Amino acid sequence: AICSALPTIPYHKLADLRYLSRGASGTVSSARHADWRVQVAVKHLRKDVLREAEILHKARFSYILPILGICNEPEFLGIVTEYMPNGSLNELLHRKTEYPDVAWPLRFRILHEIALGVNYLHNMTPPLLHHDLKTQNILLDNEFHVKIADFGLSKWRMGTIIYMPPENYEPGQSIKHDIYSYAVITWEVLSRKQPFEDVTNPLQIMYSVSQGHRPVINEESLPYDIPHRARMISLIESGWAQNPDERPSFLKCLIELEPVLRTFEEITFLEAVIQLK
Amino acid sequence: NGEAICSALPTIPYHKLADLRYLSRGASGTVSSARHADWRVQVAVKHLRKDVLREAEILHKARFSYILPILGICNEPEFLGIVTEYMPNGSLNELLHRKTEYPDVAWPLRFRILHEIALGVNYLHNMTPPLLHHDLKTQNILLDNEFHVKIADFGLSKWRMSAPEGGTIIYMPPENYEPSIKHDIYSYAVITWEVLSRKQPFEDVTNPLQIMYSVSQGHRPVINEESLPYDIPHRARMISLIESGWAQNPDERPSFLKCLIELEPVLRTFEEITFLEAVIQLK
Ligand SMILES: Cc1ccc(O)cc1Nc1ccnc2ccc(S(C)(=O)=O)cc12
Ligand SMILES: Cc1ccc(O)cc1Nc1ccnc2ccc(S(C)(=O)=O)cc12
């Protein structure tokens, strides 16, 4: 019955508070800890801030954003985590002048790590379903390893709608949500395009998706030089299938990815990363 | 501890560990690599009780960026073990002395390693109550896939709240030889000397008891040109740090916090790209 408690952090211990972004679930700032001498990130606004913190603390694993502690004062309320210096997967894929080249090995490693993380969540007792996966929520650490974030909408099994399966928003309203999101993410990673960019109104997307339309798969979106192209397209297509029952579990998904990741020499990952610097 | 939020360490059935491969055998037990059948990640497992379980409780409570991360325990009539993330690059000890396999070990990496160990030990000392490692050595500093530091082996560690404490002779302060908050810093100093020189401390002496005598008198590892070449970045501020940390007097030894404060500017003199370059050089 081994237990660990989340440390409590005094606000006066957070020096150099600098703004990073404003979001639906609060504001994120970077800082340094006065005693530990490390950079941290702080997300400040209540029941919600307390909830995400408990989830990160219970869901700790190699591919989940690691929580360092909580700031629980009458004057200030925040979640403290390690700092992710390389932003989000969304920025890596779409800031093409800042990152003209993103080598395949790193793209596949990112996909593998996201699957590993969600798999772990689904394998907790009770299972945790993220339900808000998107490229903006996949953070990248100092070495470009994945840390899944934003547990605000996650549910214990007991904005943008491009990553949401049709059954969630059909009129008169799931354990197959995360895999749907993963399929859209995979498509996005392998093409560096925004899904449905050509569609100005989100309701037209929602309507198209409910009718079975999905991001386009052809040579312009997914070029023929993509390593293991057939295997990935096939994984993407089953992942976003109309019928949730036909979507694979993350175990199946990982068993498919494994042989692909074995083809890359370990040094090519390091070379892909230094090319970004 | 705040709000009373708690996290439990998962139990892992032994049969969920596939592909067991022997890695090593030491004092505290046998260490093997494996892959978790459900989680699909490589893991390391240390097997042979209240001792094994004690390390698991410490690792689980002392979770931090530079502390070996624990994933769960095996608690079965058949088997008892500690399951952690696997460290693909072994120990700092192997990096420093396996000169054929690692012909060159760039300075920025060395300094990053020194900084991370200090950050790790500093965090431990700042816990409430504080934790003291008592067995810091190069064999207990593990290196991950990108050569970042994970401090391991909390077997001889103690919370701060009569025979001498345990440890490895060469990294042990002299006042702990017979029947203290300044044990770790002494070990750190010997570690620092070892990192900058790539030499065995007290290499000349074949008899470990002679070492204990010498150290008691006042000798320390050799600080000259032969051991610490002149081309060492900040050789002076470093040699200063080594000597104050391994003082004969426990009270003339600095806290980890003060060491950090000195090391930060030194680390800021290295460009980010030089760390990645050092790592690619090792592969
Ligand atoms: C703090 C926090 C808590 C909980 C949670 O779900 C997310 C965060 N956010 C972050 C955590 C660590 N590093 C980050 C780095 C950058 C950004 S960004 C994209 O610029 O907003 C956010 C970060
Ligand atoms: C499992 C464990 C538990 C508790 C603890 O204090 C240490 C370990 N060991 C290890 C953990 C993760 N990676 C390792 C990689 C290599 C080795 S070695 C040097 O070959 O013995 C040991 C490792």
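Following Swiss-Prot, chain B shows residues 2-49, 60-172, 183-200, 207-310, kept in their order.
The way this entry was determined, per its header, is X-ray crystallography, 2.7 Å.
Here the Cβ of each residue, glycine as well, is placed from N, Cα and C on the backbone.
The secondary structure of B:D146 (mutagenesis position), as reduced to three states from DSSP, is coil rather than helix or strand. When Cβ atoms from all protein chains are considered, those within 10 Å of B:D146 (mutagenesis position) total 24, not counting its own. Taken from Swiss-Prot, the feature active site, proton acceptor covers B:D146, and the record attributes it to experimental evidence.
Under the heading ATP binding site, Swiss-Prot lists B:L24, B:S25, B:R26, B:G27, B:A28, B:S29, B:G30, B:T31, B:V32, B:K47. According to DSSP, B:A28 (ATP binding site) sits in a coil region rather than a helix or strand. For B:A28 (ATP binding site), the count of additional Cβ atoms within 10 Å of its Cβ stands at 10 [all protein chains shown].
All protein chains included, B:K47 (mutagenesis position) registers 24 other Cβ atoms within 10 Å of its own Cβ. In Swiss-Prot, a published mutagenesis experiment is listed as B:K47 to M, annotated Abolishes protein-kinase activity. Reduces FAS-mediated apoptosis.
The annotation that Swiss-Prot gives for the mutagenesis experiment B:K47 to A reads: Abolishes protein-kinase activity without preventing ability to activate NF-kappa-B downstream of NOD2. In the three-state DSSP scheme, B:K47 (mutagenesis position) falls into the strand class.
Where Swiss-Prot documents B:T95 to W as a mutagenesis experiment, the accompanying text is: Abolished ability to activate NF-kappa-B downstream of NOD2. Within the same chain, the residues at least 6 positions away from B:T95 (mutagenesis position) whose Cβ sits under 8 Å from its Cβ are B:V44, B:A45, B:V46, B:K47, B:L70, B:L79, B:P80, B:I81, B:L82, B:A163, listed in sequence order. Secondary structure from DSSP puts B:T95 (mutagenesis position) in a beta strand.
Per Swiss-Prot, mutagenesis B:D146 to N is noted as: Abolishes protein-kinase activity without preventing ability to activate NF-kappa-B downstream of NOD2.
B:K209 to R appears in Swiss-Prot as a published mutagenesis result, with the remark: Decreased polyubiquitination. Around B:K209 (mutagenesis position), a 10 Å sphere centred on its CB holds 20 further CB atoms from the protein chains shown. Mapped onto three states, the DSSP output places B:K209 (mutagenesis position) in coil.
Within the same chain, residues at least six positions away from B:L24 (ATP binding site) with a Cβ under 8 Å of its Cβ are B:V32, B:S33, B:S34, B:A45. Chain A comes close to none of the recorded positions B:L24, B:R26, B:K47, judged by a C-beta to C-beta distance under 8 angstroms. On its own chain, B:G30 (ATP binding site) has B:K47, B:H48, B:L49, B:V63 as residues at least 6 apart in sequence with a Cβ closer than 8 Å to its own Cβ. Here the Cα atom of B:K209 (mutagenesis position) is found 12 Å from that of B:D146 (mutagenesis position). Residues distinguished by a CB atom under 6 angstroms from ligand 2 are absent from the recorded positions B:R26, B:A28, B:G30, B:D146.
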